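Data block below; observations after.
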Amino acid sequence: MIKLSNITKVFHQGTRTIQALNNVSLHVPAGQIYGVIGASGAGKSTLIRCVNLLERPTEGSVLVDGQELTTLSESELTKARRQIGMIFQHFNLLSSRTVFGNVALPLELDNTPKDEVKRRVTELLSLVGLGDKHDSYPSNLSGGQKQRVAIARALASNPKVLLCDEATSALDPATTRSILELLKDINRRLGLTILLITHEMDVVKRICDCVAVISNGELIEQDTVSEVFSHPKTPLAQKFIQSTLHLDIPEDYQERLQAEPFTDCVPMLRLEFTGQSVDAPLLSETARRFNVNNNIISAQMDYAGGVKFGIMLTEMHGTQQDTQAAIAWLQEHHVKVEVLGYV
Amino acid sequence: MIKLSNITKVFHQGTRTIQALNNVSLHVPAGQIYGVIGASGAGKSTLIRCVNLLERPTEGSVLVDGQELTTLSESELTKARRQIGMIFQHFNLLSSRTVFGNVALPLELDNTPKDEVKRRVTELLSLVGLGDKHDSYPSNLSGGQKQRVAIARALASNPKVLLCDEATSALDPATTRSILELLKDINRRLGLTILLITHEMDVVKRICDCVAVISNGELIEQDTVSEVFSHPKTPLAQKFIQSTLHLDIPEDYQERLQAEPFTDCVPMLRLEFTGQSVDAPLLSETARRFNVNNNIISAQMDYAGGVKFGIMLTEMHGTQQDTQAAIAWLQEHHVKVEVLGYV
Amino acid sequence: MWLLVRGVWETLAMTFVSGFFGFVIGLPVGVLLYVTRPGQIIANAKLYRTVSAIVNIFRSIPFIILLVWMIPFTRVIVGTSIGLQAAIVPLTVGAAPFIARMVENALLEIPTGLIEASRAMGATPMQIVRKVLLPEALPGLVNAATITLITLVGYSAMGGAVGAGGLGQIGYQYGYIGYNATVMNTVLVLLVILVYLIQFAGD
Amino acid sequence: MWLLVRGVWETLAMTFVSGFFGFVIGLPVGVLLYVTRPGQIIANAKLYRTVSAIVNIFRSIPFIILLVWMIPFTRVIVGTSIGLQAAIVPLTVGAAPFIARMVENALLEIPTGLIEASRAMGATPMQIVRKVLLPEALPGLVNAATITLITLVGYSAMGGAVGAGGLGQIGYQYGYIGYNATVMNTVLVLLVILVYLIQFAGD
């Protein structure tokens, strides 16, 4: 629904010319949570704004729910905004009204509905998980829900498109874990299509379908999440427990480690697992079938981008043929095997 | 070098008397970095104080390097305070003075020498490293830096004991490693004795030789880092690998797990291997032995203290007796195993 | 005695007059918040260079001397340059620059562009968004207005001491030359609670 | 020429008022910090509920009104009741509450016992700790005392009354009676820049 082509915005000091965004083309499929993640302080900031034209793109055309924005017609613009809603960095709630109050705020500005105001709002509070219990307090409430109050406001317009701007980064991880699911939940239910911009990868793995990687105003990679192994920005690929299994392993573990094989020792393996099924009885399976022993150095799994990823680093003992035999056995069944060294 | 014995301190509210520390005995040698670790607000929060006698411990004798401090002689205590230094919970620098100055203050104080103040401050800055480059720029420094000036001031005195208090708490992991090492060096060579206090046992693995686990003004366990295996606070004994917990970050997997035990499902087990050895291929063995299948959701090892810490979160597939055989077998074989619930 | 009740009344009348001047003329230079020109709606051409500076110099200026000089204007504006009813006018002006900044800061203390970002939310063009601002602005404006009156009341005591009558007038006439322990001693106590009442009225 | 000068000179004696009180009665009651709540250092109790109250009640009273009430008092203490020598006395008191609390904010604003971690160094309260509190304390303090100066000078302008002397009486006399578009102005212009100078004088 939301399509971007050549979105270039340049910032003018007067004396100075600064590149904001240079030629970014972004295709976001309706019914999806789209992630634009990128370096800290890289202009991710302007881009979200260009979508509802808070910021004016010097070049390019933005299309939302099939409509393009030319800054010349303000009235036209006012109309589309009801369809694309927005969320914030910090909670951005209003002190003056209680929780029931902020949500109705947008309904009032044009629609002026005498009573849907209770209907959309209450349904939203129930939807958000905050309503029956804390309907009463305005500005001060525990920090995680503080956000929900805003989301309901965003959904108040019952718009096709909802935007995000690092909302979870601010909240402590427990709250962060929660906000992302509420987003999936309003998603499953309303068919809400969403565009997400975030500081960290974990924000991306729980709910990003497609993710874009942005560095210094240009768009580096765009792909479905499972796929995103592309051009050399692993670092972010790395923030997920890839910063524990891979770069860390046990740390003074390596002096034990040899670059080359030597007399009477075992080959350490990176076992990388595919969108396999859950049963994966593979490691166990090898011991019973091949007489092999697994000492596992390290491992993890998660549901990210829709398919299970399973990674393990494990010393694998056995006869010289039996261990070679096992790697192949695993290979037919879709197990990627890599050897770092021998210990 | 630092003996805390029979030490108890309580606070009076007039309305109530509030217990803080109840009979604590601390045996910290010399040249050793000793960690005390506790729950939030368990009183570790108070204790590092009793040692330099900032707080005036209601009972017991606090002996630092041969003199037993008692609140009765401020002038005498002052001769000793010079002896025992302390970094801080937060930074503690005068925004009024430059790095040389902050570091200087103590030199400036009791000692009052013309030359000595400059050379010491200079060498010390060099030992912390903010000095060859930071004489002049004052209090506006990176946090690790601010901190440096701070330790540097603690060393400025030329003490036998450094008290570390949540030093790395406001500092990000990148900083925290650079900083913890910095303590480590002055420890190996300055011959300095460090008595540490902290929230996270991340800090304890890197520098701690002896540890104390404190909950409720009492010390639960006290031993070298290596032997710490023994009581309840496996968590923080498990001050993990984010890699272990992250499994359940995709909380969809956690909500999958039903605590209630029911027929036709399998258990998720947390396995902790007490120091058997690397030579401990027990899961594989059970695989051949009781016909059980281990799908391992998570796992990690580390050598804290020169030995492998080890923990694990897995599913163990089998017939009911067989799993029972397996956990049983493992328990026989020294694995604390507890059942998390059933998936 | 007979005097005290009338004097308190006169002092309140100073507040009564104050509401017209406190915001009808101060607020208009509360337009300075618009004049900052980093967006903040409108603000073309650098008006801000001296609208804030002039307000500041008037603020800078010392009470009594303001009214005395102001007399040329006071004598012309209302029939007697010396009336209390008349003194409310010279009074309105001293208060204005002081209050006008009160308008800018109360508005700036409040929670930034995010609210402004509500523009993205609802249609909220120009009028509509103005309507989002007031709600937030009042707790700011009134807490602000509250402190404007007490300093302002103290300012009236000077008028009694001169240009006009007031609870100051009696304090002055009875205290300034007479030195009546009986009335003056009570004039201070009387004022002290008079101001506290202005603060409570704030809640 | 001759009319302006005796008076400005005297107006500057407002500053002489401060060298006299910013020291003896301001900071010495900046000892409220010991009494603020935890006994920052041994010197607190229930006194603060009331000591902070007296300051606040003194703050409540207006300038001339305190001065006249004080006039009887001004006489009893090295006073002829009129003139500068006498006048400064009521100014230091009108001034005591403005200054005292200014100290309290300065002392509270500095980063907690974090500095008393100095005691942990082996600091010793005395000048050593107190004396090295000041360092952080002056940028706060210099601004605090300097502002009182613009308010103390304004306080003489409020002077110009029976318990007063100086430039305010010169502005008062020609200004209240005998309006000179000339001399009355010199007074205005004179004071306004004198005010700005006091503010720049700081830093």
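Heads up, header says this was done by X-ray crystallography, 3.7 Å.
Yeah, the Cβs are placed from backbone N, Cα and C, and that goes for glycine too.
Residues annotated as domain 'ABC transporter' in Swiss-Prot: A:2-241.
According to its DSSP assignment, A:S40 (ATP binding site) is coil. Neighbour count (other Cβ atoms within 10 Å of the Cβ, all protein chains): 7 for A:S40 (ATP binding site). The ATP binding site feature in Swiss-Prot is assigned to A:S40, A:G41, A:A42, A:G43, A:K44, A:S45, A:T46.
In the three-state DSSP scheme, A:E166 (mutagenesis position) falls into the coil class. Record note (Swiss-Prot) on the mutagenesis of A:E166 to Q: Exhibits little ATPase activity.
The Cβ of A:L283 (L-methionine binding site) lies under 8 Å from the Cβ of A:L271, A:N294, A:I296, A:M312, A:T314, each of which sits 6+ residues away along the same chain. The L-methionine binding site annotation in Swiss-Prot covers A:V278, A:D279, A:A280, A:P281, A:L282, A:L283, A:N295, A:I296 and rests on experimental evidence.
Its Cβ taken as reference, A:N295 (mutagenesis position) is surrounded by 22 other Cβ atoms within 10 Å in the chains shown. According to Swiss-Prot, the mutagenesis experiment A:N295 to A carries the following note: Reduces the binding of L-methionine to undetectable levels.
When the Cα atoms are compared, A:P281 (L-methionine binding site) and A:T46 (ATP binding site) turn out to be 48 Å apart. Of the chain residues outside the ATP site list A:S40, A:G41, A:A42, A:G43, A:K44, A:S45, A:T46, A:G38, A:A39, A:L47, A:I214 have their Cβ within 8 Å of the site's Cβ mean position. The DSSP secondary structure for A:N295 (mutagenesis position) is strand.
Cα distances from A:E166 (mutagenesis position) to the binding-site residues A:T46, A:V278, A:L282 are smallest for A:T46.
Spatially close to A:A42 (ATP binding site) yet at least six residues away along the chain are A:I214, A:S215, A:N216, A:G217, judged by Cβ distances under 8 angstroms.
Reduced to three states, the DSSP call for A:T46 (ATP binding site) is helix. There are 16 other CB atoms within 10 A of the CB of A:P281 (L-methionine binding site), with all protein chains counted.
The Cβ of A:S45 (ATP binding site) lies under 8 Å from the Cβ of A:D165, A:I197, each of these being in the same chain and 6 or more residues away along the sequence. A:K44 (ATP binding site) is 42 Å away from A:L282 (L-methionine binding site) when you measure Cα to Cα. Ranking the binding-site residues A:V278, A:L282, A:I296 by other CB atoms within 10 A of the CB puts A:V278 at the bottom. Using a Cβ-Cβ cut-off of under 8 Å to chain B, the binding-site residues A:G43, A:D279, A:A280 reduce to A:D279, A:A280.
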